[PDB]
Amino acid sequence: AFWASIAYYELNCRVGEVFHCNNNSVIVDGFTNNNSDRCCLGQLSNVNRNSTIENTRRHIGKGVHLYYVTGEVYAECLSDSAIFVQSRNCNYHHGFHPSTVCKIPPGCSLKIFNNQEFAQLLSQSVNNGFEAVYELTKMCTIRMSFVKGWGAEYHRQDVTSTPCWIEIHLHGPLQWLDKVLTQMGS
């Protein structure tokens, strides 16, 4: 019923409740002043907040727009300020460092998830060990931050280093994975 679930974070401390998307076209903004399709970060709260965070939480602006189609996810940077994505899947696709972090230019869009490759990987690994088919678990979760980058070619080198970011859990890919592990024993 929910293709995914975005959990918002501030540095290393999670913030607000997990948002579940029962829509396919879901926007994640940061503006201010209840709303199905939109997931607004701006109406959230944190005390551990501060200047360094306050400042970034204003550049999120139009934020990001995630699209789920046919079993594939897309991300368009609606914010006047960049967006940084790290998807093991999106990477494996373009043959990137499996940990590469992708900068989606304001106005731009990128396919952070391809289901076809996934199902491929999955079956391509079932006959390759359990622990293998399991780490494919790491693929069902994408993590994107706002404004400030991280990982290689950045001062910040782990998402926890950024003032704000999200975590997107792809249930579809997670579901199968289980069903595969399950049948890998009985």
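We number chain A the same way Swiss-Prot does; the residues here are 259-291, 294-446, in that order.
Going by what the header records, the deposited coordinates were determined by X-ray crystallography, 3.2 Å.
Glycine residues also receive a Cβ, built from the backbone N, Cα and C atoms like all the rest.
According to Swiss-Prot, the features are:
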MUTAGEN   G409 to S  In allele Mad-10; pupal lethal
MUTAGEN   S421 to L  In allele Mad-9; lethal
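Under 8 Å, Cβ to Cβ, and six or more positions away along its own chain, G409 (mutagenesis position) finds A342, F344, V361, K363, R416, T422. Same-chain residues at least 6 positions away in sequence with a Cβ under 8 Å from that of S421 (mutagenesis position) are, in sequence order, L269, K408, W410, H415. A helical conformation is recorded for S421 (mutagenesis position) in the three-state DSSP classification. If you look at the deposited chain, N291 and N294 flank 2 residues with no coordinates, and their C-alpha atoms are 10 Å apart. In the three-state DSSP scheme, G409 (mutagenesis position) falls into the coil class.
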